[PDB]
Amino acid sequence: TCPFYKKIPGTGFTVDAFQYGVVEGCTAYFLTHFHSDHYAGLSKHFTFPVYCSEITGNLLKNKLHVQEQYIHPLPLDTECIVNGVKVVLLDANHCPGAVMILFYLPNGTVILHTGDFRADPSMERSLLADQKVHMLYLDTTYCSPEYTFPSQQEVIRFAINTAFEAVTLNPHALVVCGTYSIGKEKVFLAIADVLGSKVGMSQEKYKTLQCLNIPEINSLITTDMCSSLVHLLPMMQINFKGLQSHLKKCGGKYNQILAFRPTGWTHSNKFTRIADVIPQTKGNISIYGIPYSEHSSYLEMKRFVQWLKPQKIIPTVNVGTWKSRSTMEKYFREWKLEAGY
Ligand code: NI
């Protein structure tokens, strides 16, 4: 059944709750972003109002064929009325079109639902600064102190310098980048930009990217693989078997692959710096795992919450085990005692 952490009290609303059938008493279904664990259940047969960002609405229409009459896109940073309740969508610094949702309940309670987010100090100067938030529905994906990772900027700097050096040493090297969802477009776009290439990809992936309102996108991507030296493939294909196979397909245009797998966290982060990352190599194939995250680190999450000072926190991730739930509740209490709220 629909879990309680997907329901917004005092409303008829649910958040990211499309796989339970008809949720009894739900008058409006919000969708924070277009990732499959969140949209699971939507299709062209859905006949209830869906509230979301413009970008998420483009992907619902074009990829899932949800009918236009049920898609209700809202602008960001704008007070809107939904079934009689004031809401605001805020940028979540996750993947394209990803939002956080502020609900202003008739009784005076204010609720923030983060969806999936990567907390950032810039959020401390949004419409969040303007009033008190009583309840926080929090993306706790990396809510443990072992989860450190570098800034997105440091990671992109590493990838750009690595690719540029490899291809300048060998003009017959191909660069490959893995993907299985929207998000992390900076990795492959930044590398293509430094090499003066477009990124080549499948028709299905090109269609997905043309939904994202990225400026000058027609200048950066293509379905012509032959004219491109940065290829996107399914993340599943980013291994030695899959990459050897792909190299055969390029008809001796290339004699070397340099591949990037943008992982979330991997336990080489507890020891190794970004400057010190090395690839796995077999023959003329090298694979780099790079820690490009679109979720908060433990420290970024802690700063956000100690800034916001909510009265109650409801985790939305890692809620399935008692040991996880109990550990998270211990960090929340530490945070509150250290900061004094
Ligand atoms: Ni997500």
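By Swiss-Prot numbering, chain A shows 700-1040, in order.
If you're wondering, the header gives X-ray crystallography, 1.7 Å.
The backbone N, Cα and C atoms fix where each Cβ goes, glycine too.
Here the residue is the original one, but Swiss-Prot notes a mutagenesis experiment at this spot, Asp838 to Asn: Impaired nuclear focus formation, reduced interaction with PIAS and increased sensitivity to cisplatin. For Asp838 (mutagenesis position), applying a Cβ distance below 8 Å and a minimum sequence separation of six or more within one chain yields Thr813, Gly814, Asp815, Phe816, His994, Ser995, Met1000, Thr1015, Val1016.
In Swiss-Prot, a published mutagenesis experiment is listed as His994 to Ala, annotated Impaired nuclear focus formation, reduced interaction with PIAS and increased sensitivity to cisplatin. According to its DSSP assignment, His994 (mutagenesis position) is coil.
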C-beta crowding around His994 (mutagenesis position), within 10 angstroms: 22
